[PDB]
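Heads up: the structure comes next, in structure tokens.
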Amino acid sequence: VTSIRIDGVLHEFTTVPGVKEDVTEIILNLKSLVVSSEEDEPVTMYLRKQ
Amino acid sequence: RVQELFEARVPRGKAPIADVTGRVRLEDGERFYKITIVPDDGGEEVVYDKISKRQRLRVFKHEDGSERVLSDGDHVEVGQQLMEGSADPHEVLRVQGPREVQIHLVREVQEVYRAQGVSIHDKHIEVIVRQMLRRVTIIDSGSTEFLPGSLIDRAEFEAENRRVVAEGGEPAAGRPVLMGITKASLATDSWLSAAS
Amino acid sequence: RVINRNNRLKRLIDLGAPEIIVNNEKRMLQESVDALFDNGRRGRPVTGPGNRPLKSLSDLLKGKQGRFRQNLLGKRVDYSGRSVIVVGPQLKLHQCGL
Amino acid sequence: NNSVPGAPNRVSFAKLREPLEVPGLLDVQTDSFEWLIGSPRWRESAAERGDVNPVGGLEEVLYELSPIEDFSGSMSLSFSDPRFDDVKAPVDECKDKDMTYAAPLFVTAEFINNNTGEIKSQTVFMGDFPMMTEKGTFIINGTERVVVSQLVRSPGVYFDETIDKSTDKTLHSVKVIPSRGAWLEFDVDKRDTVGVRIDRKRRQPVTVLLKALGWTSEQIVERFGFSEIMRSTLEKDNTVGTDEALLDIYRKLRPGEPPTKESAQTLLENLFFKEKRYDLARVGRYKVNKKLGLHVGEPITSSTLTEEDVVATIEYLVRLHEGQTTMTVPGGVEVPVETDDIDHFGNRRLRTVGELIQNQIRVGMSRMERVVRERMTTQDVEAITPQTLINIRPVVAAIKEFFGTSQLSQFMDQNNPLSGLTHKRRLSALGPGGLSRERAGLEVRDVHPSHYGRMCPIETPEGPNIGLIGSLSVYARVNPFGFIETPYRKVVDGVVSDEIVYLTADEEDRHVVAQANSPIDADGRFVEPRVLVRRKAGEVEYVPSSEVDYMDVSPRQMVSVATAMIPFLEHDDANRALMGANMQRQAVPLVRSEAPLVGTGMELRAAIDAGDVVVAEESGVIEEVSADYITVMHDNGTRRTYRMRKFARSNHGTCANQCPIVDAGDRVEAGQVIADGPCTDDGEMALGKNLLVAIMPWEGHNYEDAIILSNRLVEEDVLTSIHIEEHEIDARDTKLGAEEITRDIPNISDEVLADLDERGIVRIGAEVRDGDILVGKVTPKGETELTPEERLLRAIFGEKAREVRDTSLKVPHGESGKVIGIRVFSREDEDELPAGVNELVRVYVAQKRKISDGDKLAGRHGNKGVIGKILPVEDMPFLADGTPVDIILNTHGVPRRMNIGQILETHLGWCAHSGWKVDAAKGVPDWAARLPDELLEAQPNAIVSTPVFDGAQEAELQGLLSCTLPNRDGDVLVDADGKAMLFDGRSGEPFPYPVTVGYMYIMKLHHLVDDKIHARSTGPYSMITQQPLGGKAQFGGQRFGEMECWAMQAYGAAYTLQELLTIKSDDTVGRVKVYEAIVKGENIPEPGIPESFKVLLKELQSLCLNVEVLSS
Amino acid sequence: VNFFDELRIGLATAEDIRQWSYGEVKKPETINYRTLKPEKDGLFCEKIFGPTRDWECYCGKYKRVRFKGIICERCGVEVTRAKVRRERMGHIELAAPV
Ligand SMILES: [Zn+2]
């Protein structure tokens, strides 16, 4: 992962209602994510959970 | 110790000095030591009334040993300290001249520095002591304008003395003398630095 | 103070008056000039605030802030820079890292 | 034995049990204020302590004042019973809204007129009071404040003794130091002239003043018959007669005044019996009574000196001169006779915040009552009302200025909770009302045998203020008078007593104190017949096991709070221990904290009492939790909510956050931590991380305290911190007009202001680079103006027809990061602002810093260092199983500094991390006899704790290192000694010899590199001195000391010095020309005349001194 | 330029001070407290020392940059950089020797 985009959030030093940990903690957790790329261009994923 | 030595104030130890060479005739006063030395050639005895709380130092003998006690009736060389301590530079200067006091100061500073173990060359101290003792106090002005008892450097004093003598005017009687760093630096030739 | 007193002298001498007032006024002028060239040299120094002696003209030269001393304490120069130092064993003797 | 409900479980190398839990670490700070204001809890505590008279602070101070009256006796005023009210607004809003946490106080004043006989009583408002929050801090104008205690010498009598160098005879000097009044010095001299020095006067014989009171000569003879020297003095004095004596005393005190009997008679009582003019604190009176054993059976009420005290003092002095050991006075029990010591804690009292605030309000009350009495005397006597009398300005102004400018009001450093706690517990010794640095003697900075148990001897600032700033002991508690105490259990007949009592310095000296570490049988029987003991002063000697009276409580009774959490403190050196303790107060809160693997058991307790961690009040069940707030349901049906501040700038620039560590649907018991603040992990302090260390010199990159770090730390955010800056701009009115923040700004490209919003401020969440504009504003131009006409003219016509300059605020030199939030205060919205201001706006910039080169690191044993180089993860040495190390330490610095404790800490950390299992099938090994039965079986990443002065011994470590659990690969890495075989990352071949490895706790200091680095080539120049500005923020050049001039002269370098002094500091045309020449290819022109010389000329020419140049 | 063979301090004289200065202060008034400008011949009047701004006449008659060495007759001031204000002096006249 290179860069994220959180809807309704303007930067990383803040929180979002409904979650138990702020943006920094989720960024740290996402750092552990492992993915393999087959295409040589920036691709985009989605993560929608309510 | 170094500050006091360079400042050339009254030594705290203030050891007795051998003003003249002669046959020491010392009578040990348990309260105040009384020291007299019979001159060899002739003259009177210089008398010292020193404090007896100390322990007499070595007498100058053929052996020249530190363990020896100050034996009465012996003989000592001019300028030698009779007891442990420090000799006032003015006394040794007046009774020996500038060379002896210069070498004594150099040796004393070198010794105190080597006590701590550090080592430095002598010339760095010679360059300082040369400036420190470069003044000639004058007792009388006579045929000179300057006020008697005013410090004058040796070069200018000699120049004025020779100039006045060459024209027949009587010479001015002056003697060398040293001072501390503060007094040696407060009197200079450039006015701007002095104001600084 | 000095200018004000001089103008009072001028006006008074113009108006005309006996010797006592003129002499007193001249004395006051001399006092002010002495104070300006130096405060506290002689007599009670002038004090306006908190009974604090004022810094006269001559005070610009003597003292720690005297202009003579301050020229020797150094100046702030350009083309400078400070940072921490870390030992580097990969450098020759006549070399340094920036 | 975990007192708190849900603290993490960490078995400890416990061998001895402490019979009492550590008292509230902040009770000392809060008790003073509680006593001062007066609350039911304080009254109950005082009644429990046994004090007969429960008296508050405000009531005492404003009751000792009343009843005021006029000299004519026809009018009087009284007012008592001070009471307080509720709060204005919560603490959060007060801190955020810039208000001040306070509360109003009302005093019921009664207005009585003597000649008439009327009473006018009603409540009166007396301003606000800066109440103290539950964390022992003062919130003033939104900025945290904390007042530090002070050390003062208790007012009393001190018997000094100086030996004459010539006479070689004892000269006993007694000097009395009351709170306010005259000083009496009775000294026996070689001449035997036993005299007095009242207000630094000549030594007048004591007998003269003794007779001045009318003391019969026969009573002098009989009461001093035992004294011989004083009898000789009596026979030697010439002047005799009550009238003659008093007149002579008056002349000595006040010469040149009408000598009359009435004058001296009134002056005596005025200077020694008028309470207002001559007063002593109740502590002083009690201490003097105890010293002389006089007036012991009654509670002190009158606080004035008495004649019997003086006669007893002189009797004591003469008896001491005679050489007696103990002296007795009728009505007084036997007491010893000896000289007093200044550096004894039986004399140096402690004035908490209560005393300081009481004195300040006393001064305010005196100022108010002076004007009140003058007004009542002068104002009409018929329709006068107390409301019109009392003036509230002086007291409020006094308290405000005390909180503002008093040196005892310091910003509470908030790098981490430990620093705040230490600051709250600090014991200052300097400041107003105390000795200065130069006058204070050097001896006071040394330890005293009476410091054991009261003030820690280790913790101390490194700077010149060494010995003047201590810290309370763990178990120290201030007595109601101000003398520090220390718990003790009294041995009655050689059997330890579980019940404990508190003893002060004087009582401690008068008894026998045992040693806590001395073995004691489970039944309370002393196994050893001979037990070491501490005696009167600096004396220790074995004594039979029966006469011993007192025993300490715990081995940790003399260490400070900061020093109490340094493992293996019994192995380091004093200087190293002090250095480590001071370093522990400089950590920086990280992003992901981890609790230490090895640390004392005083970590969680020091965190709960720190106040930076919330805790449930009542045992309830959590319904739901959120990242921003929590809601716990009480068992009584009352819902409560706690709000947790997230990413709020700390008082020192660091960040502070709170992350709840509770789950939804758990019945949380009362007293259980609910959220972890900065430097915390599961409700316990964590100031650093755990790194795998190696001890070996590596290619000189760790030379002379340097340090090497693996890139794994950098790329994993192991030591990444967050720092939040703060900037603010304001638009204040001016005579030429009022400035207004506006998006538009003259002559600026659209791109530059592309970030500002419509209102004229940068949008939140926009990256900012150094030199960028942060907020725009316009400054009007100056022209001719008229106050009465221009206002109306501007109102009717000529609106917005004047020039405006640009003075927008921009980011300083060397700052960057995101914009997290913007706070704007407007006078339109009825927001309190400083006078003469309309719009003050502050912007917070938060930057995430990753540990880099030039950063400080240091363990808990005081071993500083810098990051010499950060090698790639592929280059660091790695264990035989492929585990690369994270940091390498030099070895030559360990034995010279003599801090061997860190080696043991590393070994124990490795042992705990790897987990151990001591063999027990054949039985407990002899070396494992004293190990706790539950400490023989550990798990990977286990937690262990070694209390100071009582921890695992060398044999324990030797045994543990031989039973570590094997790696998952089946092999054990380290040997019994603790060393291991490595593999070089560069050469690829193993080192010829093994090396030591293990986990050691590493903190992060606040001396970062980004703050230090700075450059300056060309920039703004000062206008008054024509020199470049100074400081990194102002983008100014560096200073050039005179020693540099001396060095340049030494080398004989001339042109370089010329440039440094002329062409780069002062000469304007020189700077312009040289800059242009460098821009082009032309040679640098020779410098000119420095501005300093020309200024000196044009200034010296002002003193009529024609200073020519003589160019010829 | 930078050649200073010697430096001698001489005792000045009334005519010397007359020569040095470019004006004769007459009123003690400082900068105006309302318009923040010097008062006529006050302790800061531009007619004595120099223009408050650079290349700026008091009356604005010759405010353009291209005027050096030109004294404005309307206001009787000179046009040079603000620095010249730093290197010109004033002498007060005394009605009574001191
Ligand atoms: Zn003009």
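Here chain D follows Swiss-Prot, giving residues 29-1140 in order.
From the backbone N, Cα and C atoms, a Cβ is placed for every residue, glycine too.
Per Swiss-Prot, the features are:
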- D:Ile147 to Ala: Weakens interaction with TRCF and CarD (MUTAGEN)
- D:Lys148 to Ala: Does not affect association with TRCF, but weakens interaction with CarD (MUTAGEN)
- D:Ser149 to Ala: Does not affect association with TRCF, but weakens interaction with CarD (MUTAGEN)
- D:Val423 to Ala: In strain: vr1; rifampicin-resistant (VARIANT)
- D:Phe439 to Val: In strain: RJ37; rifampicin-resistant (VARIANT)
- D:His451 to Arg: In strain: vr7; rifampicin-resistant (VARIANT)
- D:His451 to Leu: In strain: SP28; rifampicin-resistant (VARIANT)
- D:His451 to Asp: In strain: vr5; rifampicin-resistant (VARIANT)
- D:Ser456 to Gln: In strain: vr9; rifampicin-resistant (VARIANT)
- D:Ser456 to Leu: In strain: vr11 and RJ37; rifampicin-resistant (VARIANT)
- D:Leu458 to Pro: In strain: vr12 and SP22; rifampicin-resistant (VARIANT)
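All features noted in Swiss-Prot, drawn onto the structure.
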residue	record	contacts (Cβ under 8 Å, 6+ apart)
D:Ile147	mutagenesis position	D:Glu138, D:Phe139, D:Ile140
D:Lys148	mutagenesis position	D:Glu138, D:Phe139, D:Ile140, D:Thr413, D:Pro414
D:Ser149	mutagenesis position	D:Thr136, D:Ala137, D:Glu138, D:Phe139
D:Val423	variant position	D:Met154, D:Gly155, D:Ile389, D:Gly392, D:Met393, D:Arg395, D:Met396
D:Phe439	variant position	D:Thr171, D:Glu172, D:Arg173, D:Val174, D:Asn679
D:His451	variant position	D:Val174, D:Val176, D:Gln438, D:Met440, D:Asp441
D:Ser456	variant position	D:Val176, D:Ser177, D:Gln178, D:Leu179, D:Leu436, D:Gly462, D:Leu496, D:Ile497
D:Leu458	variant position	D:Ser464, D:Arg465, D:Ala468, D:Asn493, D:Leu496
Worksheet item: According to DSSP, does D:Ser456 (variant position) fall in a helix, a strand, or coil?
Response: strand
Discussion item. According to DSSP, does D:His451 (variant position) sit in a helix, a strand, or coil?
Written reply: helix
Worksheet item: What does DSSP assign D:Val423 (variant position), in three states?
Response: helix
